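Notes for the one structure printed next.
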Amino acid sequence: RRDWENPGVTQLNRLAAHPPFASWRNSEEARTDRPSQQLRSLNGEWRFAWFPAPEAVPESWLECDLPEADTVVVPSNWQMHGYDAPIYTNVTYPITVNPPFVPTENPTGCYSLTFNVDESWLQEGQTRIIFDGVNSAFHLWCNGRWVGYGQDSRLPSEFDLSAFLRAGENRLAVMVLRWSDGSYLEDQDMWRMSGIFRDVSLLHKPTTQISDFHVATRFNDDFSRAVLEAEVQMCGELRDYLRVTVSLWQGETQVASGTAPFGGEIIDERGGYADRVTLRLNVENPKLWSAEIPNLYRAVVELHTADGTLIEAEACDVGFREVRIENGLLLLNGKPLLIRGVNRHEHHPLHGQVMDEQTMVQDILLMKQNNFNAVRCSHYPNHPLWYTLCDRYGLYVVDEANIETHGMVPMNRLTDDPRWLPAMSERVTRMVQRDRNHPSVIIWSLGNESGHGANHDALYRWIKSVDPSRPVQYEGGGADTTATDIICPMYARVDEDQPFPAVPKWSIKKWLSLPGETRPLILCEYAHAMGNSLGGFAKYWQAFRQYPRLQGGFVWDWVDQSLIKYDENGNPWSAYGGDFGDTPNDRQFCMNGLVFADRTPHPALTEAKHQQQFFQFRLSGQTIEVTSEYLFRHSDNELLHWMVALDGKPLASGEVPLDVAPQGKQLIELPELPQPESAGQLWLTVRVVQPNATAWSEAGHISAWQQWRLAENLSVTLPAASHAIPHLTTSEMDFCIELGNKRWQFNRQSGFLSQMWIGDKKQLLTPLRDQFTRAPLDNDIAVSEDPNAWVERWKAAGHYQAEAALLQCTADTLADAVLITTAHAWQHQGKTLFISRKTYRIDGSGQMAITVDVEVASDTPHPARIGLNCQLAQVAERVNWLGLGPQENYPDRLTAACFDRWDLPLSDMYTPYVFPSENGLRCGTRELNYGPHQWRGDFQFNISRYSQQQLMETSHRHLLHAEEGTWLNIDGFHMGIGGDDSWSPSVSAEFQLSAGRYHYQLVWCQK
Amino acid sequence: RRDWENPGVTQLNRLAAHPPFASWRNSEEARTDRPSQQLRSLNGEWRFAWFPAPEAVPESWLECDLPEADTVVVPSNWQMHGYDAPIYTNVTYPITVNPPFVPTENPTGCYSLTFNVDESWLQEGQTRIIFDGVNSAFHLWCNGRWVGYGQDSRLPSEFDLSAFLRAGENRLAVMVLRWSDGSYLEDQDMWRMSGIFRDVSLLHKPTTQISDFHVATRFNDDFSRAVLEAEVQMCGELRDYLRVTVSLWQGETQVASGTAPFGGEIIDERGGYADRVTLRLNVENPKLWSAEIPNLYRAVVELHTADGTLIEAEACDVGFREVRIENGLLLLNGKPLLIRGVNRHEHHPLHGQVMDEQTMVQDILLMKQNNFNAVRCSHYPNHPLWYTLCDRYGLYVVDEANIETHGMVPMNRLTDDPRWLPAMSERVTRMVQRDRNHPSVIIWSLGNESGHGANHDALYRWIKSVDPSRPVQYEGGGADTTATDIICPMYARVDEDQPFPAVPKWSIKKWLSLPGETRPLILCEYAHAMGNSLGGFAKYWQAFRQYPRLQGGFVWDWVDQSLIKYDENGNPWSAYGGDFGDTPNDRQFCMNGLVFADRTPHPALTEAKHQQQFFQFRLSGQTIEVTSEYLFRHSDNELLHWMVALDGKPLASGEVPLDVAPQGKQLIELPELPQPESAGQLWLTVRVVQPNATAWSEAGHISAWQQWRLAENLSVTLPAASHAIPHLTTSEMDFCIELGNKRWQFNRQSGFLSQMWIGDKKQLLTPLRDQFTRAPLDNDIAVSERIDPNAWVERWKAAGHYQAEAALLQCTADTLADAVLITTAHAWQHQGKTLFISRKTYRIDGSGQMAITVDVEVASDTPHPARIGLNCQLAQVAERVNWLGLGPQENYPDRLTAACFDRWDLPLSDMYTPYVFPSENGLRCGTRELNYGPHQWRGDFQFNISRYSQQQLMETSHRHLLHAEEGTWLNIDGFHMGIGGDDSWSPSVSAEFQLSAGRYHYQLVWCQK
Ligand SMILES: [Mg+2]
Ligand SMILES: [Mg+2]
Ligand SMILES: [Mg+2]
Ligand SMILES: [Mg+2]
Ligand SMILES: [Mg+2]
Ligand SMILES: [Mg+2]
Ligand code: NA
Ligand code: NA
Ligand code: NA
Ligand code: NA
Ligand code: NA
Ligand code: NA
Ligand code: NA
Ligand code: NA
């Protein structure tokens, strides 16, 4: 039958989809969500054998264990066990495009398990098997008899095994196909793996049973009263003595309860549903659910007889909340949301696509701790537990159908094709039937990157019809089609339009007001966090806050999809596309997250946390104005800490309790700030601290911060002039300067300071020279699978090959110092790119002041940076500076950083991006200390054991090796990093170094 | 595998749906729509064997002919060949409701065909087989190898046979299942049959071929300009040298033509369709298509190479027309339609569900001749030819998906179930892919009586998104759901609400104005024409004309679904439910048409033609004002004929040409109306006659008529003083009156006129007695499946109306100067209750006329009687019946608008209407004079006259079992109840036609001729 090559066959003998069941036979257990003896897990050790095609599978396997098989854990992705390679492809399908056919060589995973079933389960009732996730299609046999077939790798497939089992031992055999026609709908940008990768379980239900239940909550105008409506359906024999009781609890208190016999209201000329009933419960002053306060009730659904015998119980967590779009705004409990979201794929560096509770909880806590309030299930229904954690911890969720046909040409080839309507329809309907009772799901999504086809319109209407409680969104076909209630573009810019034909990406501000447009706009993906990125994040936040209808978005994306591999010596390392022999592949494009695969944060995570803060602040005089962005809670676990410092020197500080109602304001008046002991800039830093632990944070957590400059007292006092004067020695080869124990040597042919000595010690490994390039970032490279790419432009202009030419090198003696003047030109193929003019003035105090004036040809691409570099001979333990920090920060990604005195071990000054590049910069620095050296001015810098050259020649962080010494890059100016997208120029004009002429000054001295 | 018990499998290996193709290899043949050598029919004689279940089918059959097989004609329904019984069930499914399973005993038809294939069809290109209609599911093998499977009995299923055929002789084998999961969606109220009932053909296409084409026509604001857009898709290897030319013709004239290579515009981030192309043609002053003037153009789509070599051509007829709903009105070419529609099932009394062109033409002509302009495909896509005929003759069509799950409980159990979404979507999507280029289709329908489920909502939106050119309608779930653009109820009444819970049927006038309602309302079914019905039809038309948003409706329905059966002697008779041993069954409920199964009209048809007239008239003084309800054509084939008569006698008449623009008016003054010499009422009759024949009518066709009373001159001239005086003879048991050679006898114990003689010849077989009942009509019976105790027949029976016996109260005789007067009084009672009291006088004068005066009392608490009249069985039989009253056809109080007051003369048999299920029939109302044999009755009455007593009619279930009684039964009524018909399963006679006055008077004069 080749069911795996026919989109008209998506399953055989599969049971209806429905919300999570456990068939409790004790109501109390159901109330508290205790494990159910009737829901058994079949997870653990299974037998597995790999074959190259289904035709290669021996018939014997059906009845008996293959002695060649291995014992492996389930759930798992077979790739993770080494059976075949995982493939990383972004857009292009991993198999030839020839729907609905798949390759003849099709990796087949043959799983089996010998397990016990007690007579008790078979004497009465129904025993079904549930496979929560099988990638991509499979056939199932039990005790050698075929049972059924299934597709859609991201929803549960259930089969009735009642007629196939026997008491005692039984054997299941599952043949899993890697590719199937379902793969045409699973083209998400992620590793392509396969196997039985979600839980497998057995569930016993009685013959007369609860087969479905839907829960709804409706409110009066001010949410002071609600009606919970529970529709219950049964299967099995209708009898008048049957009853359904629905009880609602808030903690240990029962709020309401109602009971009724089956038999629904009249529906049409033929009557009503005699196998259903709707119970309605009034609830006064319900505690409402939100991501701010995830108040939950428990609904327990009992199927029982009138005499009072329980047949079975089902249940769920209920969050009383209304989601509606009104007047152009998305409202939650009548208030307009501000989505601080992130896209999150199911990825584990060791386990592949298998999810576990610990990782899920770790992700949600880091999300919450970083001011995220929402998550998009990019791009398929998640493991069931995700929803329960979101309901209980409090996150808004976008639940998305497992439909992505990005590699088709044009993109909607399948989605506009009625023959694909059935297959797509099951992806949407079964998701809704499974997840509709979760309060955390606030919006349904039709899938991702599958163009816009009629199938979409049909399905959009189906959902609107069956579940009016949530908006439906879909971005394909231009982000604003008839299949979406929300304008939900991906990578639309704040101010700049990207007018692509047919599917333009307008500036978000402009998009809201195009003629006739009235919907809210929430980006389904924005701020592509690949590598050293998130430049311009603040620009989005400023617009979201200014424009009512700009309600936020979902950053792309949470975690890097890197996988662990082992080197020849068994050490682990982070791998990406192509590292498994996979080809074609999309290399590093699989790593776009705010956190590394092990959950360590990248530096961008702090920028996101700060911009996503829930408290806004303004300063006037001595008055700090705090405004709350919360919609529902008061600041009942928050205090404000304030600190004032003079050039990093702590002056004073205080604490004030915060008592701000949602959307309210609080005025706090700072105490008299009595004169600073010396000159400099006073800085005010405020931090919102949570004194009490919560379910998602520890006592002391800081949730928000802000700084301002206060009074500045410029230094007008002079320097107690030199006890001495430096001496200059001139030679054809060099200009040497000596002062006490110091010596500086300027090479006359090169025109650079080539060596420095303190005592007998040489301070330099490589001379101090101008630098106008950087080890390109992922965004500079711009590839997702462009000669407009910054890297391309730079290379083409000769920026990385340019050679300095000496125009002038002279020495002069002043009354108290020695002054060296140089001028160099950087040229390429006759073209003068840059001209650097400098003066170095060494004085009686031993300080070397360097003044640099650079000219940039207006017609060369603006340079990545304008500074100097050198390789210091020494390797020191700490890096101390007065500037922004403590983490890495760049011009267009420095808002989260704070101006203060920071001191870190050298290593923290390096950000180990998997794909190495320029990294570790710190901006707005006025003082930098390392070893015996001190540099002063107003610059940006990075310091590490890796040169820019090495970083640009290395593909993987594990292959980096520390060089002799310490490479110092000190810049007067540095270009922003961009990141609106990672596959086109994305650095805003204001962060490009296009001024033509640049000036900067550094003071280098000892410590 | 049992694919016939799994709605997730509706086919295997079936090819995509598309509009009609013929793969012409010459463009001129495509232009002219001539036969294509690449399209072959496989209709004719095939081999067939019947089995009780698929399990009983021998494997040998795959390879070779079963000896046991018969040779039968295909297309056919196997029940019509006698292999098994057709079943007539209305709502209840014919199989136990246990979706998706079917009975294990599942009648299987094994059809096979040995035929030739030329090598030329195999050496290159693709050879596919096309089954236009297979009921209900089937597996296909070719030369013993399995090909595929298909469901949906009402759309074509195609398979590629290229790899299965060899030059020369080949054999196909088709195993057809009577029942399948598809049956759950085929519960329409009609005969349940099976087999290969529509055409089977072989189509040869080139490997590089036109695989689909869509034609759209958009207009400027005043339709003076249009753009023809043709989207073309191909299959095969793409090559830069390939081209598509689309040409538009108006007869022989090439109006426009454009050519382009393949490659559509960018659609999204991944590009456009390299395998498609859109050609855009400008058309100035296009001739527009309408049912009024079905102007058509021909679009020719050529797939060719740059050098000019034709690969193949496909084509269609194009009608430039726009359909839109605006401001609550359904507009065609910017004008609001008035739908004079009818529902039409595909039914033939000998061939079952098999359709032929002749029958189709016959239907269309009769439709057009009877002023219908639209048809609803109740309830599934029709044979493909139907659409071509409607495009060319001009009829508006509602194309309806084959989805009906009426028997479920509740009705939407499957349509609200996502698991049934796929099977349902195929029924909708494949219909649209097939029929979207036909101009006659103006509205799509999602099916019928399937409640309202989310699947509908989904499918409604799919259509709206793929084809914005036609509104979508669906009646299930209450007629005004979110899945319909049009309020389209079934059997909603004009003024009376039927407030059923959840799915009330409001009065149509009220429905339009419910809070927030704005859509147009067109009944998808109304005026149930079952038996003697269509009472109250004029009330619908008056409302449609008065309310802009009431845009008409589709009568239920065109033709009776009766089947032919043959008696002992081999004589044919019309059979209905149960007549084939089918059980359970819904008896006569399958006969609801305006015509008999053989196309002979029922009397109701004329009432429909008259109320559906396109010209309205008003009379003022000598002025006739004629208004045109046409929207597009001028009255260029019409003349007004007028005639004035005094009680049947023609005084004058004349003719005037009609020249009215659409929606215009014309005034015609009659010439000086020269007085009349005679008492009596002058009557004016006007008729609209089409002098020239047309594609759908013959010269002289009458399309409209109207009548008015003009002056009346009451007779004031006295009698004429009789020659002789009648003599009364009194005896213990009788009053006898003698005058000349005539005698009348009144029985003193009964109180009735028992005998009358002319000379020595007795004129009566049964005495003349009051009658208060009628042989119940189908509407009186009120059954659609279940008994309605509110049914009129039920009420009358319970009240004792058919059992009441006359009790004499008084019987006296008096002699007057010139006459004898008999006075009588009788009571009708039941269970000691007096139902009616009849008081009469009989006055017999010297002229021999007997004046009958009747005064009846009807108790207020008894149900209103069917009639208040007299009856008798005349001893003689006469050849003709002549009357001065309404006619010529049968007419009833609530269905007499089309009848005209005049002097009519017909053979007796025409005075009887042969309704398959017998009942009261053949009445004529408003009669002032009736002549039969030597008898003449005068007054103001309604009458019926025939060889069948009411008793017989009410005791016989089939017209073929009636026998002429001795003599002639005459029923003459002072009053007769309306017939009703708004529906036929509940009381449907409007108040105003009920005999509820309590006291009634009528008088008649019986005399000799
Ligand atoms: Mg399949
Ligand atoms: Mg226990
Ligand atoms: Mg055993
Ligand atoms: Mg993608
Ligand atoms: Mg099936
Ligand atoms: Mg029906
Ligand atoms: Na906003
Ligand atoms: Na990616
Ligand atoms: Na507080
Ligand atoms: Na690199
Ligand atoms: Na109207
Ligand atoms: Na019927
Ligand atoms: Na005329
Ligand atoms: Na009868």
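Residue numbering for chain B follows Swiss-Prot; the residues present correspond to positions 14-798, 801-1024, in that order.
Method reported for this entry: X-ray crystallography, 1.6 Å.
The backbone N, Cα and C atoms fix where each Cβ goes, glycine too.
Feature annotation from Swiss-Prot assigns substrate binding site to B:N103, B:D202, B:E462, B:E538, B:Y539, B:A540, B:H541, B:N605, B:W1000. Counting every protein chain shown, the Cβ of B:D202 (mutagenesis position) has 24 other Cβ atoms within 10 Å. In this structure, B:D202 (mutagenesis position) belongs to neither helix nor strand by DSSP; it is coil.
One entry in Swiss-Prot concerns the mutagenesis experiment B:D202 to E or N. Its note says: Causes a significant decrease in binding affinity in the absence of monovalent cations or in the presence of potassium ions, but only a moderate decrease in the presence of sodium ions.
Experimental mutagenesis is annotated in Swiss-Prot for B:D202 to F, with the remark: Obliterates all binding and catalysis.
Sequence-distant neighbours of B:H358 (mutagenesis position) (same chain, 6+ residues apart, CB-CB distance under 8 A): B:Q201, B:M203, B:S391, B:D570, B:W571, B:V572, B:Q574. Experimental mutagenesis is annotated in Swiss-Prot for B:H358 to D, F, L or N, with the remark: Less stable to heat than wild-type. Causes significant destabilizations of the first transition state.
Among the features that Swiss-Prot reports, Mg(2+) 1 binding site is placed at B:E417, B:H419, B:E462, with the record citing experimental evidence. Long-range C-beta contacts of B:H419 (Mg(2+) 1 binding site), restricted to its own chain and to partners at least six residues apart, with a cutoff below 8 Å, comprise B:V104, B:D200, B:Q201, B:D202, B:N461, B:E462, B:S463.
DSSP assigns B:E462 (mutagenesis position) to coil in the three-state reduction, outside any helix or strand. Among the mutagenesis results in Swiss-Prot, B:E462 to H has the note: Slowly inactivates galactosidase activity by reducing the binding of magnesium. It increases binding specificity. The residue drawn here is the original one.
Summarising the annotation, Swiss-Prot assigns active site, proton donor to B:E462.
In sequence order, B:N356, B:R389, B:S391, B:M503, B:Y504, B:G566, B:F567, B:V568, B:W569, B:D570 make up the list of same-chain residues 6 or more apart from B:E538 (mutagenesis position) whose Cβ falls under 8 Å from its Cβ. In Swiss-Prot, a mutagenesis experiment is listed as B:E538 to Q, annotated with the note 10000-fold decrease in the beta-galactosidase activity.
Residues or ranges marked as active site, nucleophile by Swiss-Prot: B:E538.
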Those recorded positions, B:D202, B:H358, B:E417, B:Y539, B:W1000: which ones have a Cβ sitting under 6 Å from ligand 1? none
Measure from the CA atom of B:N103 (substrate binding site) to the CA atom of B:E417 (Mg(2+) 1 binding site) and give the result in Å, rounded to a whole number. 11
Of B:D202, B:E538, B:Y539, B:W1000, the recorded positions with C-beta less than 6 Å from an atom of ligand 12, in sequence order, are B:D202
Which residues, sitting 6 or more apart from B:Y539 (substrate binding site) on the same chain, put a CB under 8 Å from its CB? B:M503, B:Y504, B:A505, B:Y553, B:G566, B:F567, B:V568, B:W569, B:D997
List every residue in the same chain as B:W1000 (substrate binding site), at least 6 positions away in sequence, whose Cβ is under 8 Å from its Cβ. B:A795, B:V796, B:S797, B:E798, B:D803
Can you give me the residues near the recorded Mg(2+) 1 site, meaning same chain, not B:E417, B:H419, B:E462 themselves, Cβ no more than 8 Å from the center of the site's Cβ atoms? B:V104, B:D200, B:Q201, B:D202, B:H392, B:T418, B:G420, B:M424, B:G460, B:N461, B:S463, B:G489
Please report the three-state DSSP label of B:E538 (mutagenesis position). strand
Would you mind pulling the DSSP three-state label for B:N103 (substrate binding site)? coil
Candidates B:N103, B:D202, B:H419 (recorded positions) with CB under 6 Å from ligand 3, in sequence order, are none
Residues among the recorded positions B:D202, B:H419, B:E462, B:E538, B:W1000 that border ligand 6 - Cβ under 6 angstroms, in sequence order: B:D202, B:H419, B:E462
Excluding its own, the Cβ atoms lying within 10 Å of the Cβ of B:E462 (mutagenesis position) add up to 22
Sequence-distant neighbours of B:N103 (substrate binding site) in its chain (C-beta under 8 A, six or more apart): B:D202, B:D599, B:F602, B:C603, B:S797, B:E798
